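Each remark here refers to the structure printed beneath this line.
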Number of protein chains: 4
Amino acid sequence: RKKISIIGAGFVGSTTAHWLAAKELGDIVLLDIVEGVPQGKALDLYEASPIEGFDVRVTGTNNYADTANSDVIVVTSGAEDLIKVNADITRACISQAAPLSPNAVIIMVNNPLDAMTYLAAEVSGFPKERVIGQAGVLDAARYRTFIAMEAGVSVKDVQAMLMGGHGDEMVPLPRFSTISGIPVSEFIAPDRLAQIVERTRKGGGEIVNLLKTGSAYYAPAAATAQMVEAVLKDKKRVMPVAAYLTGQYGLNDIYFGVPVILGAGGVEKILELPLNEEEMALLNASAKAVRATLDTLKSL
Amino acid sequence: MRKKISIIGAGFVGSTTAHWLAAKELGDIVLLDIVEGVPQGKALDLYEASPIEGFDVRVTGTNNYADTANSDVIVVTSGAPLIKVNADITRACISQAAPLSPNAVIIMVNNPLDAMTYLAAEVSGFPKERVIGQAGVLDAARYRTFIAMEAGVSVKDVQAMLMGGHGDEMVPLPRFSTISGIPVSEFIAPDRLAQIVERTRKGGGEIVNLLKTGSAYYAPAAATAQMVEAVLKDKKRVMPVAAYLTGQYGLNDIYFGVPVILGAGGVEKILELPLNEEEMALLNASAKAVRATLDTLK
Amino acid sequence: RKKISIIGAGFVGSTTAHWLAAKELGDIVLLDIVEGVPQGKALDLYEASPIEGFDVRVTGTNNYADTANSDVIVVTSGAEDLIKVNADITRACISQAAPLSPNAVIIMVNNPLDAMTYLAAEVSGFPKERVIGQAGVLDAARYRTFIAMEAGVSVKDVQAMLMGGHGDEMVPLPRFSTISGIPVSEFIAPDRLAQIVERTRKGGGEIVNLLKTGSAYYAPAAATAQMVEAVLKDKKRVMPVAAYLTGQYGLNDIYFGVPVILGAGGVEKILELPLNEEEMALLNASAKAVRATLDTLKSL
Amino acid sequence: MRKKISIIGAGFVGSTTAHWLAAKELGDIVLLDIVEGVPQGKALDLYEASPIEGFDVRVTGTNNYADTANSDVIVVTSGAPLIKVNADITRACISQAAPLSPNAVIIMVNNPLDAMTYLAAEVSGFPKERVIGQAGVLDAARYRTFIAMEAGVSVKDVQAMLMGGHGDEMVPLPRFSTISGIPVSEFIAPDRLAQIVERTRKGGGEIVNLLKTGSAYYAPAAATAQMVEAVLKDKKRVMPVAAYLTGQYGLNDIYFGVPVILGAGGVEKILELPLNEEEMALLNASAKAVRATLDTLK
Ligand SMILES: NC(=O)c1ccc[n+]([C@@H]2O[C@H](COP(=O)([O-])OP(=O)(O)OC[C@H]3O[C@@H](n4cnc5c(N)ncnc54)[C@H](O)[C@@H]3O)[C@@H](O)[C@H]2O)c1
Ligand SMILES: NC(=O)c1ccc[n+]([C@@H]2O[C@H](COP(=O)([O-])OP(=O)(O)OC[C@H]3O[C@@H](n4cnc5c(N)ncnc54)[C@H](O)[C@@H]3O)[C@@H](O)[C@H]2O)c1
Ligand SMILES: NC(=O)c1ccc[n+]([C@@H]2O[C@H](COP(=O)([O-])OP(=O)(O)OC[C@H]3O[C@@H](n4cnc5c(N)ncnc54)[C@H](O)[C@@H]3O)[C@@H](O)[C@H]2O)c1
Ligand SMILES: NC(=O)c1ccc[n+]([C@@H]2O[C@H](COP(=O)([O-])OP(=O)(O)OC[C@H]3O[C@@H](n4cnc5c(N)ncnc54)[C@H](O)[C@@H]3O)[C@@H](O)[C@H]2O)c1
Ligand SMILES: [Cl-]
Ligand SMILES: [Cl-]
Ligand SMILES: [Cl-]
Ligand SMILES: [Cl-]
Ligand code: NA
Ligand code: NA
Ligand code: NA
Ligand code: NA
């Protein structure tokens, strides 16, 4: 069977195992540095299988050797201090897991997302197409959710593309969002759409402020699981993913959220959308912020 | 209790619709037909597949309209794969089924689609929003399939809207189709897209020419079942369906394929697209043809 | 649409919302006394809907008025002191939610399960068939999981019935467990089967010891969600549920885990299995322990 | 890449099997038939239903065996709904398909089932564990359906094992059927159970008598698709299937319906039930009949 290793069995990691288990895509290995945590969550989820009817081997471990020969490696072990702390963790996870699964596609979740994905590429030495980051699917999901709510339509009929990174680094593109092929601008007035775009930018913080302790995990995990499925089933999904750029949108040597075709080979194509002056202004300012974070990381 | 769906006409499309619905576990299914044994056999066969698929659906076959009473949704797939023959079949089906399920949403499938839906509305006397026809979901599905195949992307990421009726009456709208929010024109060039539009127009005939002895049913049934689901779960799906127009697109007193929000109340909203002059030219010509068929019906 | 209210948006409650949301059974209301917690988890899960493709209205609240007219009420707000603390919480939740949803089926999860279900029946005044407790489905799930693992077969082909309550109160019945209709005893030797039965009894504690902080939730939530689905779809599931007895197995005026047919009417039938001398010895000792807990509760 | 499933014979059972499998999103599906247009039409029709159902499955139709190369699973549903006609059809199908997919697990559906599976084993020369036949899953499904209907419980909670072949060759085993681990005898009395056993024996004929012009396909296809899934996902399902026996139940050199653990390796284990003398009497008589058909084949 296919093999998926999730490094970091916290809220996002365990929830990702939950979403994946129900899909019955393959074996799942939950790894963490804390003893008992992954073993307990994995066994708990495994014991729910007879009820849900899925046949999935879900195991927990503290030994990287158990992640060997994985088809996909999901990294959810993350916690300038933020960059340093996460850089050290990401470094540790990738330097230990990558060598054991040379043919795997690595999907980063740790924040700062774009920067941590860049670091994972460096440490793993994997072809850039096989090291990607999850950020855009979650952000587009919030946007799509708000649009469906406001427009009064099924979430299954709303599509949307966006780029960049989190919050201020986010590059919203309402022009590239539709409901059953019809522009979203036809359903929602400019003023309200602007509010929705703003709510999207602050989407992660909105959850953090409500939970008081901890950040979002159901949607982030769902986003991550969808990307894992895309690779495993070679589905050719068109989605915004953190990818390594070599000229697209005028950006070079940097991980940035862009539209891609995701399949068995990881990033199989980076789409280059013809953005107008206003949208490019947004992307340039975003790339500036992402670049700044990337530089801070390189100076560590 | 559970929701109740009655499928009138247990042929290829009707039986296949029962198959798609059963797997969805949306509620009881009653397959009715004028031919004895046929609906009973297909219904029992499908029911016997339930322990394998793990779904709890009571699917039964019958020749008695009394068994369709109090249905939440009535699907009509009894037509013969022309206006006269189907007009009589449709009137007979609706006249017997409608009175027994006064709160049901009727989904017409019989061809000529737009015209038969109009007839069902007349005979049933049901509020217009609760009498609709399936046509556009199937045609948009063929279009989306071709786009997905050509672009090399998941069908889950392709969406499209179109209007009108079948074949020459279809009103393609490539401008209103996207892949994850991105215009299809970004993936497929003009000439190739035009070929896909043409293949979509001839989509039904393409399957007919291949099967030789009948018409399509897997996709037509899937489309029909998706509309049934939209109603039963009040999903508010945005899809092209045959609806009664009262001024939209400049059309009155006519059933025509238009974008709608489909839910428990049936057509809960008819969307008004900002069609350009080229697209409007196609729509007007289509309406003229649909109008012609309607006149012949009256 | 159907309406499900989950009282107590903690690990079990939020996870139950997750399992239910994917089933697309109806609207879900997550309620908690803590501000922000339910609103955050509900919104997080709602934002995952466009990714998973399900249309489910998931909302969080601190106002019981938002649970009015629910089809099913799930209680997962629980924390002699244990009985008292949980008795007070259960009392508060039921006395406030029951009056607002007079036609709902109440499914208790709070521990001590059997006793808390009994209390919910008293406080709600609902017909006993409409007040049940989840315990047996989870326990049978662990048992079935261990059997599938050992026998080397799909979890979809293992069935098992058991009675009583948790741990020492559990009444295992290997004789009433099969794989595609074949007795489990045909696949697993007596010594090993005994170990599996023992592992089942300690199943909850095994997870607690691994997690160190907190108890199981994936399987408990799955068990709860399966019971909710049984009521909403009037599925007539045959499962062990905490029900009110009036003579079955020689027990009267007590909630105890027994085999039932679960549907729209809640408990539609309490099956009376012909247990042998050995099994009855187990059930009597269990009923003694459950009774003791029930008495402690009545003396509060 | 994806898994590849080839279905030889695009008739009712074959096309319906493609339908069940497509919804499962297990891998590519190739529908092959000797009749031109038929497989192509059904495959394209089903493919066009994918954007509606939201599944990514490449389903294609063909008349060329070359398109079935390197399949993980080969389903054979080409037989005519007797030994001679199907023996020739089966030999032709296996002789052409087997060499192109040397690592595939062959699942026979053609009747006479046990005999045709034996023939497929001979012609393919494949390890016996990788050549099996579908028969028991369907019969057990009918039985489980009747039990569920009679007991008033979910089909998800009913499980049962049976052996042998079709109709008079079937070896019912009510003793080995339960509802959530509880013996069926606890819910249904002896006489009623006997009636259900008889209805199960005649289950196939019951559908035939109703349809009038053909045999069952929804449940037969579901059963076949479930076996395909078991192999592709190495699910280790415990089910009755036609397997090659080397001493089990005292039977040698014969294909017979027996309980097995079905996975990626095909039959990964043949279970040996502790049958009493009554049940063994039924099995011996059944084996005698299956043996008779086998002799006629040789
Ligand atoms: N990209 C997105 O869209 C997105 C969305 C949400 C959260 N995130 C990020 O994902 C990360 C995880 O969030 P969370 O809420 O699940 O956190 P968490 O604290 O619940 O879980 C992280 C887990 O990682 C484990 N861990 C730490 N160091 C490790 C190491 N070296 N190896 C293996 N395991 C290790 C911890 O012990 C812990 O169980 C954070 O960086 C967070 O900011 C990203
Ligand atoms: N709108 C679309 O997108 C679309 C797509 C495909 C087919 N169709 C149309 O759907 C209809 C059915 O196609 P089919 O391939 O399933 O046909 P079919 O001939 O296989 O089945 C029709 C069934 O209707 C039954 N029937 C006839 N009169 C009846 C009556 N008065 N009451 C009850 N049952 C009656 C027949 O006995 C038959 O079993 C045709 O009109 C066809 O053109 C529409
Ligand atoms: N029956 C079983 O098989 C089973 C299995 C596991 C856990 N449980 C039990 O389920 C309960 C919940 O476990 P958990 O891990 O989810 O706990 P938890 O502490 O994570 O969550 C309980 C939630 O209830 C809320 N709460 C407290 N008082 C409340 C009130 N009056 N009204 C509304 N909300 C209130 C809390 O604020 C908290 O968010 C416990 O009693 C536990 O022992 C039962
Ligand atoms: N084992 C079971 O439980 C079970 C249940 C039902 C039916 N069956 C059997 O399955 C078979 C198919 O039943 P059906 O109803 O689908 O029949 P059908 O007649 O509808 O379809 C058979 C298809 O096989 C094709 N075919 C014939 N020779 C071929 C060859 N050499 N190569 C490729 N394709 C060829 C035909 O052209 C036809 O489309 C029959 O033998 C039937 O008795 C078995
Ligand atoms: Cl960054
Ligand atoms: Cl028309
Ligand atoms: Cl108790
Ligand atoms: Cl035979
Ligand atoms: Na999926
Ligand atoms: Na068919
Ligand atoms: Na079908
Ligand atoms: Na279910």
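Numbers in chain C come straight from Swiss-Prot, and the residues shown are 2-80, 89-309, in order.
Method of determination (from the header): X-ray crystallography, 1.8 Å.
The backbone N, Cα and C atoms fix where each Cβ goes, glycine too.
Residues annotated as NAD(+) binding site in Swiss-Prot: C:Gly9, C:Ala10, C:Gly11, C:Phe12, C:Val13, C:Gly14, C:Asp33, C:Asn95, C:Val118, C:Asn119, C:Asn120. DSSP assigns C:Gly11 (NAD(+) binding site) to coil in the three-state reduction, placing it in neither a helix nor a strand.
The Cβ of C:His175 (active site, proton acceptor) lies under 8 Å from the Cβ of C:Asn120, C:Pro121, C:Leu122, C:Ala144, C:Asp148, C:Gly213, each of these being in the same chain and 6 or more residues away along the sequence. Look at Swiss-Prot and you will find C:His175 tagged as active site, proton acceptor.
According to Swiss-Prot, the mutagenesis experiment C:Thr187 to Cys carries the following note: Forms an intersubunit disulfide bridge, which makes the enzyme more resistant to thermal denaturation. The mutation does not alter the quaternary structure of the enzyme. Sequence-distant neighbours of C:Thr187 (mutagenesis position) (same chain, 6+ apart, CB under 8 A from its CB) are C:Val167, C:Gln168, C:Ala169, C:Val193.
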>> Validating a neighbour-count step here. Other CB atoms within 10 A of the CB of C:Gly9 (NAD(+) binding site): how many?
In response: 27
> Going through the recorded positions C:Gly9, C:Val13, C:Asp33, C:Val118, C:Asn120, C:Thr187 in order, which have a C-beta under 8 angstroms from some C-beta of chain D?
Replying inline: C:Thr187
> Quick one: 8 residues missing from C:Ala80 to C:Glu89, so how many Å between their CAs?
Replying inline: 13
> What count of other C-beta atoms do you get within 10 angstroms of the C-beta of C:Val118 (NAD(+) binding site), across all chains shown?
Replying inline: 27
>> Using a 10 Å radius around its CB, how many other CB atoms surround C:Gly11 (NAD(+) binding site)?
In response: 19
> What is the total of other Cβ atoms whose distance to the Cβ of C:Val13 (NAD(+) binding site) is within 10 Å?
Replying inline: 27
> If one looks at the chain holding C:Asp33 (NAD(+) binding site), which residues at least 6 apart in sequence have a CB under 8 angstroms from its CB?
Replying inline: C:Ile8, C:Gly9, C:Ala10, C:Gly11, C:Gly14, C:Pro39, C:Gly61, C:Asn63, C:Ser78
> Near ligand 3, which of the recorded positions C:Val13, C:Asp33, C:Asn120, C:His175, C:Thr187 are found, taking a Cβ distance under 6 A to any of its atoms?
Replying inline: C:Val13, C:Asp33, C:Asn120
